[PDB]
Number of protein chains: 2
Amino acid sequence: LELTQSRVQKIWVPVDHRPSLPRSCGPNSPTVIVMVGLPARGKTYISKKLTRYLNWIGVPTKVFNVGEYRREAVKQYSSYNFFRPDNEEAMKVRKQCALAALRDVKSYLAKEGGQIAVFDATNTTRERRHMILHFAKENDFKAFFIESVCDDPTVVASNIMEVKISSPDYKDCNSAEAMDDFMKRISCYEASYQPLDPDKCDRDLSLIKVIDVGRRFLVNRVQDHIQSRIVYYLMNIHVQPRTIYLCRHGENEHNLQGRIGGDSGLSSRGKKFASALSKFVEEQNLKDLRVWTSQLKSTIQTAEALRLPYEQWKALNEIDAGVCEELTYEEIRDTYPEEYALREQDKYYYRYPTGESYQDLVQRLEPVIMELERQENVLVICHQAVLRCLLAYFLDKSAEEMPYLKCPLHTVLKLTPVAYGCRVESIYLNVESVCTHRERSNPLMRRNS
Amino acid sequence: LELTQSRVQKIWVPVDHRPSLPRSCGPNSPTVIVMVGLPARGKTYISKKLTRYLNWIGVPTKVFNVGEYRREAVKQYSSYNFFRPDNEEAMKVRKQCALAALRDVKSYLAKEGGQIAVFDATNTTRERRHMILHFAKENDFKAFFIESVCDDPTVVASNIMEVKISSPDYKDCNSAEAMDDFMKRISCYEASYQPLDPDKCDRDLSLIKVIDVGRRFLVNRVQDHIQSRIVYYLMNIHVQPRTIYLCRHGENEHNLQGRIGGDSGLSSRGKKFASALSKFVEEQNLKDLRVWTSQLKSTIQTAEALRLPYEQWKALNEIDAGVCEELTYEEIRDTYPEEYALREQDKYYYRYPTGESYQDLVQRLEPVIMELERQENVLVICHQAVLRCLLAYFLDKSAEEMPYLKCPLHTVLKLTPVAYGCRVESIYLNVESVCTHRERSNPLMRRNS
Ligand SMILES: Nc1ncnc2c1ncn2[C@@H]1O[C@H](COP(=O)(O)OP(=O)(O)O)[C@@H](O)[C@H]1O
Ligand SMILES: Nc1ncnc2c1ncn2[C@@H]1O[C@H](COP(=O)(O)OP(=O)(O)O)[C@@H](O)[C@H]1O
Ligand SMILES: O=P(O)(O)OC[C@H]1O[C@](O)(CO)[C@@H](O)[C@@H]1O
Ligand SMILES: O=P(O)(O)OC[C@H]1O[C@](O)(CO)[C@@H](O)[C@@H]1O
């Protein structure tokens, strides 16, 4: 009934005329995601990628890699002997590392505001999983299991060459021995490995078993929305090689005037960029390539120069500046001094009046991200704010830095999937344009001064 | 480079100054969804619901129920004897009905603009499925299988009582005999039933096996985006009973002035409605109830009167009228005569300048629909256009009728899941308000007149 609108987010909240002595209380039970599987099955890759996605959509998530706890407690790896099932002392150390990680998991989910903790380890025995389940039960945490099953030697071999031999554990080995050492290591777990059995022993566990690198999936009893989103995400990512290209529309008339928003067309330079973009695409020599644009004129004119079929996404339209659309920043500062200052203090959360925030952008872009994960070669022609959000997802940048990422005109960001993330290459197409980047930029309210 | 903006959708397209004699060509290979399973497993329910969802998100889909073809060719059902595996003549009729349905499937996907055809039948043998696969291959159609497996007699019994005994096949039977007849019917298929075997015999088929009413899922090789969306949808719907309530914000100041859009607060009547809404909710006596609002003031003030926790969704915000926000329809007609007339001729596709269309609304609302499917009891407090879109989904209304559905103020639409769809009950809370509904509303351009 009597609400007030927050200045930054523009969210209507009930006015709480706190009493003489206001109370607070404070701070959807958190979830422990349990990775399961033999080594070199992509557990860490999945852990890191899923975590990159959850944080980007706004769900605070953290990976707890037992591997790093062991590397911290033992200093330098020598051989697979450390992992022999008959290595009583190492078995003890490994367990102690697991418990210390769970300790931090508990502190993360119950005291630091975390919502999803990804417990990244082999967890190959019912006994170990049972212990984690116990830990979850006693702390009131939900538990979801992700098991990667892969019995294709070609895949395991490739995985070892791609991330294991260059691992710090093998800093003193050459390819041949690292590979040999890792294979023996894997064999150590093979005898006691008890895969998840949703149809019998694990009927009541919430889980997804990822088979043959995402070829087949076995999903058992999803509990809530977050698990539902996780399952959807995991079933649409793949590891086939491809390349993702991101760039803004060629320079437009509004850019020349320093005006934000609008739907202006390409300037003479923007058009030169479009031709150059076509030449660049041509030279990349891609078998197939999907091209996506927003529904705003500038990105579409740019794609037209490619002479390739392209798809318009309303979700790729630049951030909506509300009542500030069509204005120069100078006019915003002069006409809306308060809004200008508010956005400068909280650029990620700030929402333009009757417009959007970077936070809204991210929600709007989720479907684009999901489809980008499913695709192969794709070129996305968009706008500044939109590109910053997309790049923040691929490069795992925080919400605080997202709105300040540098994404210049006439420049193509070439993203190639490698190891546990994305390698980024910048390629400026040598066509002049203005610069639209803007970096981040009390007394009388205390006595004497 | 030289594009023109479509007047209705506001989409930039390349100007095609067609030559003296313009050419056309015309009209993503279509998909045949194959239902699989014993009778009373929810195949028709899933077929109809999935179809309701696809059409609503814009993917033309049609169900081909072989059952209806048989009811058309044989006139009146007598008993399960028709379905005996030793009934040579009926086996022939059934096959002929299948082929005639496939005939229509082919005509639907290849000549009528259809994109997804749902082949609804038992298709319990590898032999029958192999025939459909052949049909798909020769027509260049993709094939996706949905198999519902349920071995819980309590579920089958309930299913029979809920949709079979009132089926037209049993128009001359009482509950007891219809039930008995259907059970014998099911037994007819049990000997030859060959479930999908993704791990062996059906390794190469794209499929989802729905187990224990959505408890567990087995998914094998999704081929494209549409199959991906279908899988996601199927894994989030359930059949637990619950109730969905939809209503608009109580009457607001803009409503009183006949102004569209804006973010005005509740009028004195709107506030009375809010109190009445609270009384109504209270009397419904719901164990638990989730309450969702948009981020606009009026829906939030309304929810505040409930004294229940509620969740704000930016996706529930009323359609954005762009440059027409805050205007009365009179002012729109006078200031933007052309826009006014264009919207009247194509209300579903028409997009306001720098604003939205009902088509955009639907895309914006997909996540709300998906989450509504996952939830139990939910009350959604929204706005006129938004409510029309939501209602169109639940009541399977077309895009053409969607923008004209009647959704009056101070009125609660109570939706209860029954049989193959949703029963709708209207409950006006007896509080006056204005009416915001507006129904649908050459010569000189031909010689003499
Ligand atoms: N579902 C999967 N099955 C098998 N390998 C995968 C899967 N997903 C990713 N990978 C691959 O696994 C590698 C990363 O493996 P890593 O995560 O270190 O394995 P692990 O943590 O299980 O010991 C990458 O080369 C990646 O392409
Ligand atoms: N996955 C499922 N498993 C079992 N029953 C289901 C499922 N989904 C829906 N139902 C139920 O099945 C009934 C509809 O069955 P129907 O579609 O006529 O079966 P069929 O077409 O297989 O002969 C409804 O009562 C519905 O609640
Ligand atoms: O988020 P920032 O730093 O204010 O830049 C936003 C602007 O960038 C632009 O794409 C201009 O370069 C505008 O259309 C948009 O409003
Ligand atoms: O789609 P319609 O029939 O133009 O009605 C749309 C309008 O309904 C309203 O909710 C007013 O009742 C406006 O805010 C919105 O613009």
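Quick note: numbers on chain B are straight from Swiss-Prot, i.e. 3-29, 33-446, 454-461, in order.
Structure method, as recorded: X-ray crystallography, 2.2 Å.
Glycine too: its Cβ is placed from the backbone N, Cα and C atoms.
Counting only residues at least six positions away in the same chain, the Cβ atoms of B:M40, B:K48, B:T49, B:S52, B:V68, B:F69, B:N70, B:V71, B:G72 sit under 8 Å from the Cβ of B:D125 (active site). Feature annotation from Swiss-Prot assigns active site to B:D125 (among others).
Its Cβ placed at the centre, B:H254 (active site, tele-phosphohistidine intermediate) has 29 other Cβ atoms within 10 Å. Marked as active site, tele-phosphohistidine intermediate by Swiss-Prot on the basis of experimental evidence: B:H254.
There are 22 other Cβ atoms within 10 Å of the Cβ belonging to B:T127 (beta-D-fructose 6-phosphate binding site). In the three-state DSSP scheme, B:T127 (beta-D-fructose 6-phosphate binding site) falls into the coil class. The beta-D-fructose 6-phosphate binding site annotation in Swiss-Prot covers B:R75, B:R99, B:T127, B:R133, B:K169, B:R190, B:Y194, and the record cites experimental evidence as its basis.
The beta-D-fructose 2,6-bisphosphate binding site annotation in Swiss-Prot covers B:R253, B:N260, B:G266, B:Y334, B:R348, B:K352, B:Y363, B:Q389, B:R393. According to DSSP, B:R348 (beta-D-fructose 2,6-bisphosphate binding site) is assigned to a helical segment. Around B:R348 (beta-D-fructose 2,6-bisphosphate binding site), a 10 Å sphere centred on its CB holds 22 further CB atoms from the protein chains shown.
Quoted from Swiss-Prot, the note on mutagenesis experiment B:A45 to G is: 20-fold decrease in Km for ATP and 3-fold decrease in Km for fructose-6 phsphate. Around the Cβ of B:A45 (mutagenesis position), 23 further Cβ atoms fall within 10 Å across all displayed protein chains.
Experimental mutagenesis is annotated in Swiss-Prot for B:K169 to R, A or N, with the remark: Loss of activity. Counting every protein chain shown, the number of other Cβ atoms lying within 10 Å of the Cβ of B:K169 (mutagenesis position) is 19.
In the deposited model, 7 residues between B:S446 and B:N454 are left unbuilt, and the Cα atoms of these two flanking residues are separated by 16 Å.
Across the break of 3 residues that separates B:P29 from B:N33, the C-alpha atoms are 12 angstrom from each other. Across the binding-site residues listed here (B:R133, B:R253, B:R393), the residue whose Cβ sits among the most other Cβ atoms within 10 Å is B:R253.
Ranking the binding-site residues B:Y194, B:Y363 by how many other Cβ atoms lie within 10 angstroms of each Cβ puts B:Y194 at the bottom. Of all the recorded positions in the record (B:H254, B:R348, B:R393), the one with the smallest CA separation from B:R99 (beta-D-fructose 6-phosphate binding site) is B:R393. Counting every protein chain shown, the number of other Cβ atoms lying within 10 Å of the Cβ of B:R75 (beta-D-fructose 6-phosphate binding site) is 23. According to DSSP, B:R253 (beta-D-fructose 2,6-bisphosphate binding site) sits within a strand segment.
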